[PDB]
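To start, the structure itself, in structure tokens.
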Amino acid sequence: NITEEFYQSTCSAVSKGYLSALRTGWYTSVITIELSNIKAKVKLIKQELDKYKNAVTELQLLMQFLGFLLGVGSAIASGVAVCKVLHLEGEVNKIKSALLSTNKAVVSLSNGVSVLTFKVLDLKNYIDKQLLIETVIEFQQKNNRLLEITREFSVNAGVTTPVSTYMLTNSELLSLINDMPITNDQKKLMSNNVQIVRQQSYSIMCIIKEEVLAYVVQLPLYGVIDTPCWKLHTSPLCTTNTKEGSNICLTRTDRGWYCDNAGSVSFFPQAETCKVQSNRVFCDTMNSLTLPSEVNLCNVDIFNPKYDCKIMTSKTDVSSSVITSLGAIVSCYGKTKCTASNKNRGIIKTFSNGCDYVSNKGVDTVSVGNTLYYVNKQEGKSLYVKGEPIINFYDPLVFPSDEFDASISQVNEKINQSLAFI
Amino acid sequence: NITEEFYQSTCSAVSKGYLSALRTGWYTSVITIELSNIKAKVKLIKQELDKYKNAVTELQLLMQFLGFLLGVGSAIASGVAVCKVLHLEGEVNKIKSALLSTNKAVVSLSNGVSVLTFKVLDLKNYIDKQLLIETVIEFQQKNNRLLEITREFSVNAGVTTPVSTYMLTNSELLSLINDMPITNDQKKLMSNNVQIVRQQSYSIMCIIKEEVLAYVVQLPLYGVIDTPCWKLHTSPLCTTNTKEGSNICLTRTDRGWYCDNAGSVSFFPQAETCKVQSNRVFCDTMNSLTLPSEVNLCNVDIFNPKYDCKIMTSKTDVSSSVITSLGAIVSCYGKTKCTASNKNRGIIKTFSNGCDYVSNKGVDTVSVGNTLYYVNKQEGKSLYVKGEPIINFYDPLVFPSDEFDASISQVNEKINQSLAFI
Amino acid sequence: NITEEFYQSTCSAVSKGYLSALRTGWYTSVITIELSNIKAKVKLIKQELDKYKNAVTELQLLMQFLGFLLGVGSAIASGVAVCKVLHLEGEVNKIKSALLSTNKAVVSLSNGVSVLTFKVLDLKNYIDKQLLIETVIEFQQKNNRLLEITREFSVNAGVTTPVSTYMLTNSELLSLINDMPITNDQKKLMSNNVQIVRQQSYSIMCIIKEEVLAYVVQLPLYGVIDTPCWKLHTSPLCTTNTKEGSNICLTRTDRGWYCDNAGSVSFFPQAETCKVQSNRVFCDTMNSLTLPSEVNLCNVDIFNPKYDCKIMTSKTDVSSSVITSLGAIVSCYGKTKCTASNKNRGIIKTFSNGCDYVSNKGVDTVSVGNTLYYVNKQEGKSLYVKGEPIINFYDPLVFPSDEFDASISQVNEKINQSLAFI
Ligand SMILES: O=C(c1cccnc1)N1CCN2C(=O)c3ccncc3[C@@]12c1ccc(Cl)cc1
């Protein structure tokens, strides 16, 4: 299921076996709260009603390495577009109308957007009936929900994420998912991962008008599902000569998540925009580059003539470890002490100067200098691919050593150039 | 009102029409909570009083591209300076004294700071009266506020932001703003944008002593208001030759917010330190550089002899889009599919290799590779300024291609140098 | 106690006098909540019981400059390893068993991990007794705690930090610390800084099975305590020639926290991974490099032959200030206005072009351009170390000016090279 290959020649490892779930688009729903325009166990409701009035008062005052290659989006542009529609005249009344005999209804907005509208709290109907037994309790439980939505919007300037359980309860989110217009695969994936959906959603406050509070919930559309994904971990590969500062180093800069998508590979350079759940990888295509699938060739052979593998160079031989999915890459240089230990037995391997790797089978921790790393202890097979470390192929006298946005061919050109002068 | 110019020659766009609101300084107020030193409907207050004692117990245990050019400040240095004063002897008693007959009072501290002090909760007076009818309810509502302030300080190590509605209610914040010593313009701007004020404020726990809990609220001073602001969006400008990796690229690195300020331009390289509300731009001068106004000349003519426009160079021709205020810049290179669509009609434009631009009029989404971008759908006019793309002016054989902290003149010097050798 | 030296020659300052508290490892405890499997003042408990059932329902659906040199760890790898054990059969029942006659017990898990288990809420025993007077109140207070833990896990995908006061109360955290297996020094340091401990902890949801909710709390182990620490502040050092863009600049890139640790120095390049409490510095060794102690020699003499001091170079002479522990470094260049003021007296010093420094004694604010900086007003002595600014030692005609990952020797080599050609 989950497997891993370490490449000794380029000091990198590839974890495969994952399945994708990529946010490719947004769904926008309009959540509504109908409000009231009002001015022994009684005095309980007295303050509960002052709380209500203030919440409305408060709401109305309110409504007055390679990541640099990414483009720049506007995350809530679609949601805010729907908000601007809800300010047109009659547009709020059109909604209030549709949600008259039911909580859930689909409405066609004037600019031609079909949206799932949803009345999750009907305070108006509640207040203008009872407040004009358990009815004290239920008012507090619904009022408290109103106060919390109010709290959230007024410390986040009307835009919140993840969408809290007060903005949209589980039972509400689940049925919203079900009433959505998506495939059965998408419905199940969202239903079985609602905490992730919550984290990739936005809650946007739109309007208070005509006794209605309206906010858009902006939900993720996963248009790519169950394609193969793999994570690339890289570490500095340096020479290990004796005289200090006479060493040269080289790191693959294309680390991150890689997912097959529509004939290409989606690449996510900041592997923190992606959230892994078991063997499923939730990513957002806004944080990706679209590369040719040939990019995968860089792991097998970094000198392949089909794709120009990206690297940076330096003279900075510092030690560090990279904790992978199924093991640990260790770059030990200079006088650093680098080890790996079993939980009960102690040190089992001492690393030499160079870049090496150890799997999580039998290993619980790795130490580099004064830094303790615990390794992920998930089941999976690791393969160690022996190979000559490519930094040995370069003459230090003509090596370009501050290249960052570089590649194999750019380094080869700089070398060929400075070598020709000689 | 909001307008936009795209510059085809340098692959950048400028959105203008915004008005500034820059945090230039801090106001520090001392919020107080008077506490009590104490050891049928009755048993309600019993646990409500145990909650109180613990909160106090708990509080006392508690009280035992170009962003790298920015300097480094200490955000709460002014607030903490006031805290250190409140530990001097008599200094707390001086406050307790002033707030004896009113909730709001201005006190002169011994080190010569005139501060707006504010007793927002008087538990002492409440407890040592009633707890020695609705009085169970009001105790819970004030106690709950105490527990929440306690919660916040003890997960944020005594420093919180944005300042929550428990630290300072709307009604309290509003009158605090009104009793403040600032201009009527500043008062209105803060009153009409209290959620933004909250986000730019700090809450700093100072002391528990002599039955008083004291925290400083650190509020923003907007010393620059209603000056013109404009946002600069830039994208990679590359050549589009057929043989891959034979292309050269160039990006303007001075993207961010620009605001006229006191004869100069304040420049905010990380356009996320700035929050836009309609056409108003809230920035913080701590995250800015002060540039000559001549920096604006880089948009009209990037080769102007008055200011040295900053760029970076590469060989990395990857596709990406930049979503602007009123449209979209698209950098399409290689085999990438780049389009723009109308919401109901589908693809309306297919982009060629190069850097191009489309406005948000008639356009709802832009696609680059596997990445869908929604465009901002705000009203405004866009102007497309036709011009020869400057990367065509360079000979690829003598082009410096890993420059990051570069500029037009630095690139010209490197070229002139390597050309002279030839 | 806290002291500071500014080095005029390299435009940097060192704040010393701090004591370390480094997170070197993790302790993992298993917090449990025993649940119930169930289907006048009465109707209070009715909804309180529906809340309970849902929380369980909801939980079960749920359970279906130099920072780039750092390695990459997996912060909760140890905690999650314990979670995977708690899914083995009998493993939950082994715990439920041990916590039968007490809230606190140490259990040996099957894979040989001795963990402090802790039953912080016994709803089962409570529900299956009473709910089959004040007992309405206590149920609400314990139920509310259950709902909040539920809230937190379901917006954070089961992993929370800082560990909230609902996950683990103060009284619980304190005794957990006391029952822990650590030194008396560690116990006192944690007890006296529980808000910091909270911030460096993780709460990981593990399992619902056999009427038990289990989450791991992952607590910090401070294996290095009371070693000397010092912070290095650096600023751009530029020449100040008249013709613009004819100037060369140089910045020490090794700014951050430095702490003596086990014969070496732990270096924290991102001085925000470290939290200072008075004169104590809480760091995490995962965000550090292990350097030779000789790295300290770079402050006294940057040209020392024992360690190769790291720098970057540019032509970008922009003004900025760096607020230190006890003063302010100012880099004033070009036409920028740079001053320092006393709180009541006004401007007291106007800075010249160059890099200069002023202490916090008599000084309250510093101004660079349109940017106001407040200085830290803590007691301590500053020493100004006069010295020739090293950028004057370089010939601008052969100066390498886009070096970022550079050093004194690398710059000297580039110079020696381009000078030999001449
Ligand atoms: O980060 C900096 C930098 C510079 C000055 C002051 N503070 C930081 N630099 C300059 C050169 N650089 C590296 O060698 C490097 C390595 C890993 N991440 C970022 C960088 C980078 C860089 C960043 C973006 C691009 Cl397009 C190109 C290079």
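Residue numbering in chain C adheres to Swiss-Prot, whereby the residues present occupy positions 27-65, 74-98, 137-204, 217-506 in order.
Method reported for this entry: X-ray crystallography, 2.8 Å.
The backbone N, Cα and C atoms fix where each Cβ goes, and this holds for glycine too.
Here Swiss-Prot describes C:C322 to S as a published mutagenesis experiment; the accompanying note says: Impairs translation or folding of the F protein. Under mutagenesis, Swiss-Prot gives C:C382 to S with this note: No effect on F1 and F2 structure and glycosylation. As a published mutagenesis entry, C:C422 to S appears in Swiss-Prot alongside the note: No effect on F1 and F2 structure and glycosylation. Swiss-Prot gives this note for the natural variant C:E218 to A: In strain: Cold-passage attenuated.
Taking the features listed in Swiss-Prot, we show where each one sits on the structure.
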| residue | record | Cβ contacts under 8 Å, 6 or more apart |
| --- | --- | --- |
| C:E218 | variant position | none |
| C:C322 | mutagenesis position | C:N331, C:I332, C:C333, C:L334, C:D401, C:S415, C:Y417, C:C439, C:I475 |
| C:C382 | mutagenesis position | C:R336, C:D338, C:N388, C:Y391, C:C393, C:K394 |
| C:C422 | mutagenesis position | C:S403, C:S405, C:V414, C:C416, C:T434, C:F435, C:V450, C:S451, C:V452, C:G453 |
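Secondary structure from DSSP puts C:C322 (mutagenesis position) in a beta strand.
Those recorded positions from C:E218, C:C322, C:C382, C:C422 lying by chain B, with Cβ under 8 Å from one of its Cβ atoms, are C:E218. Of the deposited chain, 38 residues are missing between C:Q98 and C:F137, and the straight-line Cα distance between those two residues is 41 Å.
Across the break of 12 residues that separates C:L204 from C:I217, the C-alpha atoms are 15 angstrom from each other.
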